[PDB]
Amino acid sequence: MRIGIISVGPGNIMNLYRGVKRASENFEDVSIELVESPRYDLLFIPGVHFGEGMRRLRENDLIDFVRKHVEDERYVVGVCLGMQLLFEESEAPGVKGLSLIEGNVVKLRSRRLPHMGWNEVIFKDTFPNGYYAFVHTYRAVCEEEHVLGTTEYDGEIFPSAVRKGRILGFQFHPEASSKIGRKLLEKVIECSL
Amino acid sequence: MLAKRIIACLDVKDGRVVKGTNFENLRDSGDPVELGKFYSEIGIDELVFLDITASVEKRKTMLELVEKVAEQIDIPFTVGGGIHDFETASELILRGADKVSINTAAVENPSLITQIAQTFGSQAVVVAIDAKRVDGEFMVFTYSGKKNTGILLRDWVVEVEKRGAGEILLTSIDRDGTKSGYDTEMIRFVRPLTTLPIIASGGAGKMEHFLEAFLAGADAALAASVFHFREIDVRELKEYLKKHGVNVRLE
């Protein structure tokens with residue numbers, strides 16, 4: 001089990017490394033690398049502006065590194081900004097995303113922003129329904145086909161979680177979501193088997 | 001729907017929790033990182049670390065605390081207490097803190113609120129307001145509640161929002177450490193003046209005080225001794241609040 005976490009940013013990505021190392025404890029023969037070039041079974045795309053990071057994945061020849069993962073039925077999981085990058089474009093006016101899942105990113109309909117605090121995620125399947133820690137302004141827009149988890153903020157229901165095959169996206173911070181985030185991350189690992 | 005938050009306040013000094021802790025289940029009364037790690041395990045929604053280390057060491061000590069805490073806790077946390085410039089705050093956020101709390105420094109240099117907000121985003125800024133009634137009016141007090149600033153609370157709250165703050169930690173000096181209930185009158189007073197999230201602080205003595213604070217308009221309720229001394233169970237408190245129509249995070 002080779003786990004790779006793309007470390008190039010932006011944001012703090014080490015809270016995620018720690019959360020993943022934490023969840024991988026009970027698991028046999030497990031390795032976790034910080035990633036910024038070609039070598040994984042479970043690849044993490046973290047981050048906390050759509051422009052930056054989309055730039056940093058270019059400036060590190062990783063767009064293909066990720067493309068090759070998806071192509072090879074490997075697990076590819078976007079966290080926070082990383083999730084928004086799975087899509088075609090965000091409102092970063094003009095920048096193309098990874099276009100791994102069809103859709104775009106859009107400002108939240110709320111007068112109160114950012115969406116910040118613990119909000120409920122309800123999953124179609126597999127993952128633990130419950131409260132996770134959110135901090136974001138932009139949301140994904142996609143087909144119900146690719147909706148995995150749902151969350152309501154200020155009367156607006158959106159994809160707090162997303163899935164196209166073995167590509168996964170989570171809009172919240174599992175590494176800051178207490179017991180349930182750990183359980184969520186465990187289930188992500190358990191899936192890549 | 002965004003949950004109303006139960007927040008634990010760890011008062012730390014030199015890197016130790018003050019007046020220890022009843023949690024003999026732990027392996028330390030007053031280890032701030034183990035306590036915090038524990039508070040997450042039992043259902044606290046957020047942590048707030050307030051340092052009072054004699055400034056000789058304080059700057060090194062708080063970075064010590066933040067680095068050790070970020071490394072182990074899995075819920076959002078906040079450091080405050082004598083953060084006086086963008087320099088001190090920057091290095092603290094970069095060391096792993098989700099947010100920093102500014103008070104005296106903010107009142108004396110409001111631009112500081114903006115300074116941090118632009119670099120680290122409004123999400124990272126918490127302004128602590130300590131208020132107390134002086135002659136029928138709510139006045140803002142700096143220097144740990146000892147200096148009256150002449151600034152009306154009504155004004156400072158609106159200013160703090162304009163400045164780019166992301167959250168307000170409201171402590172009633174009149175109720176702090178009294179276990180008699182939060183200052184709901186003050187919460188209700190502030191509620192209309194700002195859309196910012198409000199953390200109620202000071203006066204917590206039991207479960208109902210928490211409900212009263214949320215009725216008053218608080219978005220979060222902060223407490224210390226009542227939690228450290230096993231005076232209120234966290235799961236029970238949340239079960240209780242849920243029962244009475246408050247939207248809490250229940251696992």
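Determination method: X-ray crystallography, 2.6 Å.
Including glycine, each Cβ sits where the backbone N, Cα and C put it.
According to Swiss-Prot, the mutagenesis experiment B:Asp11 to Unk carries this note: Loss of activity. Per Swiss-Prot, active site is recorded for B:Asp11, B:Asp130. B:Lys19 to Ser appears in Swiss-Prot as a mutagenesis experiment; the accompanying note says: Decrease in activity. Looking at Swiss-Prot, the entry for mutagenesis of B:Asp51 to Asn says: No change in activity. According to Swiss-Prot, the experimentally introduced change B:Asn103 to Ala is described as follows: No change in activity. Under mutagenesis, Swiss-Prot gives B:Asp130 to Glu with this note: Weak activity. Quoted from Swiss-Prot, the note attached to the mutagenesis of B:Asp130 to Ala, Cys, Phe, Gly, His, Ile, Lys, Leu, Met, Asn, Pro, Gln, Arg, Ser, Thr, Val, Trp or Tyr states: Complete loss of activity.
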Original post:
Non-local Cβ contacts of B:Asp51 (mutagenesis position) (under 8 Å, 6 or more apart, same chain)?
Top reply: B:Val12, B:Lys13, B:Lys58, B:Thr61, B:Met62, B:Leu65, B:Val79, B:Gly80, B:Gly81, B:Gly82
Original post:
Want to know which mutagenesis positions, from B:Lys19, B:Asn103, B:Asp130, are within 10 Å of B:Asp11 (mutagenesis position) at Cα; which are they?
Top reply: B:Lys19
Original post:
What is the number of other Cβ atoms found within 10 Å of the Cβ of B:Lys19 (mutagenesis position)?
Top reply: 11
Original post:
Can you name the residues of this chain that are 6 or more positions from B:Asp130 (mutagenesis position) yet have a C-beta less than 8 Å from its C-beta?
Top reply: B:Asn103, B:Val140, B:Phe141, B:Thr142, B:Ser144, B:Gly145, B:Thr171, B:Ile173
**OP:** Around the Cβ of B:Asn103 (mutagenesis position), how many other Cβ atoms lie within 10 Å? Please give the count over every shown protein chain.
**Re:** 24
Subject >> DSSP state at B:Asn103 (mutagenesis position), helix/strand/coil >> reply: coil
